[PDB]
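A.B. asks: Below is one structure. I have some questions about it.
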Amino acid sequence: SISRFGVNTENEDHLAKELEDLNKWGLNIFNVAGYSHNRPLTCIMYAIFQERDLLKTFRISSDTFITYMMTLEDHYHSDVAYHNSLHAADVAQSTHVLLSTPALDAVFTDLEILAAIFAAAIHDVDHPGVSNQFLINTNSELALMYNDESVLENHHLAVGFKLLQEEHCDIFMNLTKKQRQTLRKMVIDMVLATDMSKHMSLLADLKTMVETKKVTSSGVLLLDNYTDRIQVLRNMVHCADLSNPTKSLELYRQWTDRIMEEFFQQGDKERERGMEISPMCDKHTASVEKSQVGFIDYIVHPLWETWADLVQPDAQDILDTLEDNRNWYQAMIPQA
Ligand SMILES: CCn1ncc2c(NC3CCOCC3)c(C(=O)NCc3ccccc3)cnc21
Ligand SMILES: [As]
Ligand SMILES: [As]
Ligand SMILES: [As]
Ligand SMILES: [Mg+2]
Ligand SMILES: [Zn+2]
């Protein structure tokens, strides 16, 4: 069991100390990155898989796992401010927490659990730090490859699966042909659901499912077909992807500062190319604080309120924090 990726002996214990919070929403991934020589995705994934005995269940060699995860992490761009491996690590750890929510206890197969965490890990890999619309508008290589449809999300999936093609990195080698085929289907579905263009429809379908939810005697949601299970899973990874505003304010503020560095850099590229400036990427006019309030009001709260509704009362503290954080950003807007 690898205990460090660097030369700092103090980090071994510090890292292990942070990882005591592995199963908690309150885990601090920035600290994990700092104690792991900037290997938050490799280390958190190793921790999660060991926590869930997934290496044992799926006969994944520790060595193969580490090589794959190190190489996946290396395909996240460290020069992209937000969509780098720390984000992937966070979404994976957040998915790991949501999978254990009381309301979904015993609902998912081990293959489904494996699929969801893998999806989270790969879901933004090789992200260039500009939006689908920027790629489409600039007639980029990716947009031409993918015919303008879920351009980044198709690419993330292609890289993640392409990396499994080399023997030394094939973590799914000991799954059966049918298991591999089902996992690939689930992961594709989950990653494509992280395209924001799909959010309104995803939410509508989720609200719909919440309306007719059957909470069993013992308080567990009854999700008795695959169609139902994969719908909860796609919304789970989507929720994880959109979890920053539901974290402690200290964490949320750091995530905001990163996404704005990325967004404003896109805005600078648009200006540099004589393109029309995307209003919310324009550093000269856009309010960071208004943009968070609007993002919560219009996207994050409706989704989380609906998730919370689905897993009652598991997510109440998350909903509370989100509402607190929304209020903090609002109070940061100098006008009423
Ligand atoms: C730090 C918290 N966080 N996390 C994500 C995110 C975000 N958009 C992402 C873009 C990539 O796809 C998932 C959502 C955006 C973001 O999209 N901002 C623009 C915007 C869009 C609709 C409404 C208001 C504002 C803002 N904050 C974000
Ligand atoms: As580790
Ligand atoms: As490899
Ligand atoms: As923008
Ligand atoms: Mg993405
Ligand atoms: Zn993401």
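Chain A is numbered as in Swiss-Prot; shown residues: 324-659, in order.
Determined by X-ray crystallography, 1.8 Å, according to the entry header.
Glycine is treated like the rest: Cβ placed from N, Cα and C.
According to Swiss-Prot, the protein has these features:
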- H406, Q615, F618: 3',5'-cyclic AMP binding site (BINDING)
- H406, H410, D447, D564, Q615, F618: AMP binding site (BINDING)
- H410, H446, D447, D564: Zn(2+) 1 binding site (BINDING)
- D447: Zn(2+) 2 binding site (BINDING)
- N567 to A: Changes substrate selectivity from cAMP-specific to dual cAMP and cGMP binding and hydrolysis; when associated with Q-575 and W-652 (MUTAGEN)
- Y575 to Q: Changes substrate selectivity from cAMP-specific to dual cAMP and cGMP binding and hydrolysis; when associated with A-567 and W-652 (MUTAGEN)
- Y652 to W: Changes substrate selectivity from cAMP-specific to dual cAMP and cGMP binding and hydrolysis; when associated with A-567 and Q-575 (MUTAGEN)
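How buried are these features, and what lies next to them?
C.D. replies: Non-local contacts of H406 (3',5'-cyclic AMP binding site) by the CB criterion (under 8 A, 6+ apart in sequence, same chain) comprise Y399, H400, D447, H450, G452, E585. DSSP assigns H406 (3',5'-cyclic AMP binding site) to coil in the three-state reduction, outside any helix or strand.
DSSP classifies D564 (AMP binding site) as helix under the three-state reduction.
DSSP assigns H446 (Zn(2+) 1 binding site) to coil in the three-state reduction, placing it in neither a helix nor a strand.
If you draw a 10 Å sphere around the CB of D447 (AMP binding site), it holds 25 other CB atoms from the protein chains shown.
With a cut-off of 8 Å between CB atoms and residues at least 6 apart in sequence, the same chain places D413, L574, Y575, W578, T579, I582 near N567 (mutagenesis position), listed in sequence order.
Cβ neighbour count for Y575 (mutagenesis position) (all protein chains, 10 Å cutoff from its Cβ): 21.
According to DSSP, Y652 (mutagenesis position) sits within a helical segment. Other Cβ atoms within 10 Å of the Cβ of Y652 (mutagenesis position) number 23 in total over all chains.
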A.B. asks: Spatial neighbours of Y652 (mutagenesis position) among the binding-site residues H410, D564, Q615, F618, defined as Cα within 10 A: which are they?
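C.D. replies: Near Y652 (mutagenesis position), where near means Cα within 10 Å, the binding-site residues are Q615.
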A.B. asks: Among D447, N567, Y575, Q615, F618, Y652, the recorded positions in the record, which have a C-beta under 6 A from ligand 6?
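C.D. replies: Those recorded positions that pass the cut-off, since their Cβ is under 6 Å from ligand 6, are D447.
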A.B. asks: 3',5'-cyclic AMP site residues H406, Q615, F618: biggest Cα-Cα distance, Å?
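C.D. replies: Output for 3',5'-cyclic AMP binders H406, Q615, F618: max Cα distance 18 Å.
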A.B. asks: In terms of Cα spacing, which of the binding-site residues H446, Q615, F618 are within 10 angstroms of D564 (AMP binding site)?
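C.D. replies: Matched binding-site residues: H446, sequence order.
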A.B. asks: What number of additional C-beta atoms lies within 10 angstroms of the C-beta atom of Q615 (3',5'-cyclic AMP binding site)?
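C.D. replies: Taking every protein chain into account, the count is 25.
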A.B. asks: Cβ under 6 Å from ligand 1: which of the recorded positions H410, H446, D447, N567, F618 qualify?
C.D. replies: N567, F618
